[PDB]
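*Asks:* Okay, here's the structure, questions in a sec.
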Number of protein chains: 2
Amino acid sequence: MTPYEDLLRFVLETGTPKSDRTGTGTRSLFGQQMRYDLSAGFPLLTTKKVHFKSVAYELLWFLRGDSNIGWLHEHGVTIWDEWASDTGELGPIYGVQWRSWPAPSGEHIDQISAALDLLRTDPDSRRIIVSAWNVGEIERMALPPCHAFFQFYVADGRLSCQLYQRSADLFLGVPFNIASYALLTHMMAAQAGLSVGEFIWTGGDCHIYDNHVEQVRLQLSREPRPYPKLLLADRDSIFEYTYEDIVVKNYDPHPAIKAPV
Amino acid sequence: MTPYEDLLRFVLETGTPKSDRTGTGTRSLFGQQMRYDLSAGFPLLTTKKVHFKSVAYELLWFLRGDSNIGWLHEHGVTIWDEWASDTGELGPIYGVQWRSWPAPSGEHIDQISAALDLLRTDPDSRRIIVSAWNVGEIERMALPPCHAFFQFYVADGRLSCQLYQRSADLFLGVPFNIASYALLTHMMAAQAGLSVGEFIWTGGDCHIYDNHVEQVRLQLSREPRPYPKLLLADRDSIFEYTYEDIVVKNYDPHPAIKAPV
Ligand SMILES: Cc1nc(=O)c2cc(CN(C)c3ccc(C(=O)N[C@@H](CCC(=O)O)C(=O)O)s3)ccc2[nH]1
Ligand SMILES: Cc1nc(=O)c2cc(CN(C)c3ccc(C(=O)N[C@@H](CCC(=O)O)C(=O)O)s3)ccc2[nH]1
Ligand SMILES: O=c1ccn([C@H]2C[C@H](O)[C@@H](COP(=O)(O)O)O2)c(=O)[nH]1
Ligand SMILES: O=c1ccn([C@H]2C[C@H](O)[C@@H](COP(=O)(O)O)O2)c(=O)[nH]1
């Protein structure tokens, strides 16, 4: 099962050429979908070595509800550095919205706690939603959210998660996004007393940048290997997980493929 | 091409039995997709008669930005009456968020105009989004938004739209939802000087209500007929469309199937 490589190949082969905000140029398709059965393995890609350390810390960073790169920086993760101000600020991005979405009333809404609370007390709910798409605050963000909106689902004790990603840099960002949300689903499941089901990735603008074509063709020439296995130490709260509470067992990827400068 | 009936059949056959809010009981799948090529035909189902008039007035009502069933009632449409207050108020639902999302600055954001603007001046944008999922105002709503979040995409002068529908009553709601978004996509296309492309329907919790099983089987037993054609009169503004402007040519459906008591 290689949902990601399948999609990458599909877009490489049938994507429409298309200009963009960065001026780099892309090939693109709209409304494409991936499904991983998380009970079958953790979807950290094996066709190139993915820097999980940065994935994990970025997610922990989101869960803290930080808007400033400082903490990410202290753990050696520089993926957000370009976009920060000189004081480190990114604006009310992902984590700020996840943890403290400002309602007109002056209350800040912790969507992550709310979601977990629903998984525990009313798992059949069709409203277990977290949205980072705060129409009123987009303009103050350094970048509008790419992974914008996500929903949980429970069936026979198993937790599934679907993410709507409006904009999908397939080579660079997407491998991070998949691992991030699979990790999140594990954490949420652990905290809710559920086992993991499916992760469904639904994308809007799914693109390959014109300057990643060689890197992509190389990746598609590689034979996929067994997915690794995710383990988590026990914690009282999702907000108490640390990097050290996470282990990825039997991760055996093909070599890393550097992003073009 | 029958994405709706296929999905309907698929949930009936392989969906998991599942309790719900209304107490009715459902059979359910998570994360299912339908695609329609809008250039091939207007996806008003033919396997049963769909009250398009209700569909069109509802959409015009959203576009007006109304929170009160009034304008709808006056036009012989009753689908929201049951959820309204004594004053006929639904709180800040679809239309209010579409036309006037409250930002923390006090400003009110007309998402419909902002999307149209992007379609006209920056059609390559990957940020052409409209969201009804306003976390801070959900509690004030009669019902949380089902069709929650949608995005536009342009390629080769062709406009596509993807809808994220967090919750979908497959028998009753979804046939309206499909028509409604296909209709809006035509309006946006005309207003931006684009032709129509794909409507992609992405669902969260997709369910058949226990009390709809017999009606579902009837619908599945019928052979589909050609889709009708949408004919939209010229207007210089999306907000100036009227019901009279909206014509459905050659709609030849099987008989209506009433929603059981
Ligand atoms: C065009 C574009 N594509 C992106 O994926 C993107 C991602 C972020 C933040 N983010 C979500 C990122 C996820 C992965 C990144 C990247 O640098 N990947 C290297 C990792 C190098 C390292 O940290 O060891 C790699 O995977 O090759 S950056 C900000 C602007 C963007 N702009
Ligand atoms: C459990 C549930 N299922 C729904 O489909 C639903 C729909 C609305 C509002 N709305 C989005 C509706 C779309 C279609 C409707 C329905 O009654 N249709 C009948 C004809 C009624 C009419 O034409 O006025 C039909 O389709 O057979 S109602 C509010 C709460 C709900 N609650
Ligand atoms: O977590 C992320 C953050 C950014 N991007 C990519 C998608 C786009 O190529 C670009 C964002 O730019 P716009 O879509 O807003 O133009 O970065 C991702 O794929 N995942
Ligand atoms: O345009 C709409 C409005 C409502 N619903 C259905 C979905 C659910 O069955 C119900 C809403 O109930 P909850 O998902 O919030 O429990 O109404 C739709 O299918 N389409």
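The numbers used for chain A are those of Swiss-Prot, and the residues that appear cover 4-264, in sequence.
Method on record in the header is X-ray crystallography, 2.3 Å.
Keep in mind that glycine also has a Cβ here, set from the backbone N, Cα and C atoms.
In case it's useful when we look at the structure, here is the feature table from Swiss-Prot:
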BINDING   A:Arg24, A:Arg129, A:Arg130, A:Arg169, A:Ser170, A:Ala171, A:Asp172, A:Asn180, A:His210, A:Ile211, A:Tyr212  dUMP binding site
ACT_SITE  A:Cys149  active site, nucleophile
MUTAGEN   A:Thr205 to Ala  Appears to be functional by complementation study
MUTAGEN   A:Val264 to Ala  Appears to be non-functional by complementation study
*Asks:* Chain B proximity: which recorded positions among A:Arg130, A:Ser170, A:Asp172, A:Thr205, A:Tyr212, A:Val264 have CB distances under 8 Å? Answer 'none' if there are none.
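*Replies:* So the ones by chain B are A:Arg130, A:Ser170, A:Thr205.
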*Asks:* If you count Cβ atoms within 10 Å of each one, which of the binding-site residues A:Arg24, A:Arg130, A:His210 comes out on top?
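*Replies:* By the 10 Å Cβ neighbour count, A:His210 comes out on top.
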*Asks:* What span in Å does the dUMP site cover, taken as the longest CA to CA distance among A:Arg24, A:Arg129, A:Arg130, A:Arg169, A:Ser170, A:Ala171, A:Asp172, A:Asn180, A:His210, A:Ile211, A:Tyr212?
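*Replies:* So the maximum pairwise Cα distance among the dUMP binders is 36 Å.
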*Asks:* Which one is it: of the recorded positions A:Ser170, A:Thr205, which Cβ has the fewest other Cβ atoms within 10 Å in this structure?
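*Replies:* Least crowded of the recorded positions A:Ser170, A:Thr205, by Cβ count within 10 Å, is A:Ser170.
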*Asks:* Do you know offhand how many angstrom separate A:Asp172 (dUMP binding site) and the residue listed as 'active site, nucleophile' by C-alpha?
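*Replies:* Cα-Cα, rounded: 9 Å.
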*Asks:* Please list the recorded positions from A:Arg24, A:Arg130, A:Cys149, A:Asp172 whose Cβ falls under 6 Å of any atom in ligand 3.
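*Replies:* Close enough to ligand 3 are A:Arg24, A:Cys149, A:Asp172.
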*Asks:* Quick one: Cα separation, A:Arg130 (dUMP binding site) versus A:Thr205 (mutagenesis position), in Å?
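*Replies:* Taking the Cα atoms only, A:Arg130 (dUMP binding site) lies 18 Å from A:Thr205 (mutagenesis position).
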*Asks:* Between A:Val264 (mutagenesis position) and A:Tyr212 (dUMP binding site), what is the CA-CA distance rounded to a whole number of Å?
*Replies:* 12
*Asks:* Given the recorded positions A:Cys149, A:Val264, which one has the fewest other C-beta atoms within 10 angstroms of its C-beta?
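*Replies:* Output over recorded positions A:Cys149, A:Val264: least Cβ neighbours within 10 Å is A:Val264.
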*Asks:* Using a 10 Å radius around each Cβ and counting other Cβ atoms from all shown chains, which of the binding-site residues A:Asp172, A:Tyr212 yields the largest count?
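*Replies:* For the binding-site residues A:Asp172, A:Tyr212, the Cβ with the most other Cβ atoms within 10 Å is A:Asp172.
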*Asks:* May I ask for the distance between A:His210 (dUMP binding site) and A:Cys149 (active site, nucleophile), taken between their Cα atoms and rounded to an integer number of Å?
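*Replies:* The separation of the Cα atoms works out to 12 Å.
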